[PDB]
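Enquirer: Got a structure for you, questions after.
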Amino acid sequence: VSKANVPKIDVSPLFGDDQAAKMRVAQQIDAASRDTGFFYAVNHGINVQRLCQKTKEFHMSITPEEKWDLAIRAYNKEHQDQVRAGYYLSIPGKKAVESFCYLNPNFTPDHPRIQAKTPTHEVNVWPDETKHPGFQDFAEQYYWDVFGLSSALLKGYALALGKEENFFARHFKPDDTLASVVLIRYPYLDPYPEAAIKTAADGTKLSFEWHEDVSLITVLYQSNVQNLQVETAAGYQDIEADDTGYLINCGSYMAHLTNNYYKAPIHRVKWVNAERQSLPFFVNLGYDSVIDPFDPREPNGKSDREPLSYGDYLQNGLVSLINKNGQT
Ligand SMILES: CC(C)[C@@H](NC(=O)[C@H](CS)NC(=O)CCC[C@H](N)C(=O)O)C(=O)O
Ligand SMILES: CC(O)(O)C(F)(F)F
Ligand SMILES: [Fe+3]
């Protein structure tokens, strides 16, 4: 298997005021987005070792009782308001992965979209503070840390596309972003049940099949265990692990807005019998956010795509991904 070209890009100028240095970062984002569609953001300022420490403490502390009490409606019919946020249980013998998803901490009971019961907005559920001391506070702060990195990355993508640096970020706001964090646990199992292993057409053993992301961009931390592959013209290629950087790729909303100039790369998760963490942040805009599609390969920049509101995109995309690749 070929090693995929996944450059390491120092994104630290995107936090500062050196506009020429920011354009040199934007060029690197442009190049990576036009090639394999993946890069590692380095010098990103986030303490990922502590993220891993706190997530591990959670995954290793949580009990079967708590998992039912936090479970999304796919696992617990009592929790009809929990579509996105909460616990996604494993099924021993059948489904190995388990995870905990949370949304914008500003989606509180008094938030206008929660009052309205607008789809894709939910109030987060949390375990009991006494059983998981500090976890909720850590997780909410992590949301804002990775929100900050993502805002910076979005300035880079905007400049890369010939736009002003606020072009995406003006739609990515603390009060209404639909962005989510998922704390995924992939277990070591001995024996590992075959029913929890999928097989690709090319014979590769998988934990999660080929897909494009439902996101504007995806901002991912993972353990130092190689598992991801990206489809290129030369076939599926291995993405090297780097548990110091964030792996960045575009989702299909970016592909829509740019008329596939920045494609949403097809990728999949190899089966690995290893205890590891996968911690994506899906960079989603607000429910009513709508960016007019354009084409940076066309002189007048015009596109034959129709505008699509982010809330429409997200609600439909998350259902479709479950139907295609299964309930996580
Ligand atoms: C590839 C990783 C990001 C990870 N896969 C994933 O997280 C997969 C594919 S991107 N993502 C999903 O299923 C969408 C979860 C959306 C989330 N519940 C939300 O409501 O916002 C894995 O390690 O399996
Ligand atoms: C969580 C971690 O394994 O990355 C370390 F090194 F911080 F302990
Ligand atoms: Fe993905």
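Throughout, chain A uses Swiss-Prot numbering, with the displayed residues spanning 4-331 in order.
If you check the header, you will see the structure was determined by X-ray crystallography, 1.5 Å.
Cβ coordinates come from backbone N, Cα and C, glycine included.
Feature table excerpt (Swiss-Prot):
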- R87, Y91, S183, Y189, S281: isopenicillin N binding site (BINDING)
- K98 to E: Strongly reduced the catalytic activity (MUTAGEN)
- 176-288: domain 'Fe2OG dioxygenase' (DOMAIN)
- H214, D216, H270: Fe(2+) binding site (BINDING)
- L223 to I or V: Strongly reduced the catalytic activity (MUTAGEN)
- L231 to T: Abolishes the catalytic activity (MUTAGEN)
- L231 to I or V: Strongly reduced the catalytic activity (MUTAGEN)
- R279: 2-oxoglutarate binding site (BINDING)
- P283 to L: Abolishes the catalytic activity (MUTAGEN)
Enquirer: On the three-state reduction of DSSP, what should I expect for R87 (isopenicillin N binding site)?
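Expert: Going by the DSSP assignment, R87 (isopenicillin N binding site) belongs to neither helix nor strand, so it counts as coil.
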Enquirer: Quick one: of the binding-site residues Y189, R279, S281, flag those whose CB is under 6 Å from ligand 1, and say none if nothing qualifies.
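Expert: Cβ under 6 Å from ligand 1: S281.
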Enquirer: Cα within 10 Å of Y189 (isopenicillin N binding site): which of the recorded positions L231, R279, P283 qualify?
Expert: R279
Enquirer: Please report the distance from the Cα of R87 (isopenicillin N binding site) to the Cα of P283 (mutagenesis position), rounded to the nearest angstrom.
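Expert: With the alpha carbons as reference points, the distance is 14 Å.
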Enquirer: Could you tell me how many residues in the domain 'Fe2OG dioxygenase' (176-288) are helical, how many are strand and how many are coil under DSSP?
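Expert: The composition, in the requested order, is 9 helix, 48 strand, 56 coil.
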Enquirer: For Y91 (isopenicillin N binding site), which residues of its chain lie six or more apart in sequence with Cβ-Cβ distance below 8 Å?
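Expert: Sequence-distant Cβ neighbours: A74, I75, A77, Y78, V100, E101, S102, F103, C104, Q330, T331.
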Enquirer: Using a 10 Å cut-off between Cα atoms, which of these binding-site residues sit near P283 (mutagenesis position): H214, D216, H270?
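Expert: Cα filter at 10 Å returns nothing.
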Enquirer: Sorry to bug you, but what's the C-alpha spacing from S183 (isopenicillin N binding site) to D216 (Fe(2+) binding site), rounded to the closest Å?
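Expert: Taking the Cα atoms only, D216 (Fe(2+) binding site) lies 13 Å from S183 (isopenicillin N binding site).
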Enquirer: Do you know which of the binding-site residues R87, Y91, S183, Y189, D216, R279 end up with C-beta under 6 Å from ligand 3?
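Expert: Only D216 meet the Cβ criterion.
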Enquirer: Let me check the 10 A CB neighbour count of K98 (mutagenesis position). How many other CB atoms are there?
Expert: 17
Enquirer: Residues near the Fe(2+) site, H214, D216, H270 excluded, by Cβ within 8 Å of the Cβ center?
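Expert: These residues sit around the Fe(2+) site: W213, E215, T221, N252, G254, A267, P268, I269, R271.
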Enquirer: Distance between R279 (2-oxoglutarate binding site) and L231 (mutagenesis position) at the Cα atoms, whole Å?
Expert: 13
Enquirer: Within 10 Å of the Cβ of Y189 (isopenicillin N binding site), how many other Cβ atoms are there?
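Expert: Counting Cβ neighbours of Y189 (isopenicillin N binding site) within 10 Å gives 25.
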Enquirer: Could you check which of these recorded positions, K98, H214, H270, sit within 10 Å of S281 (isopenicillin N binding site), going Cα to Cα?
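Expert: Those close enough: none at all.
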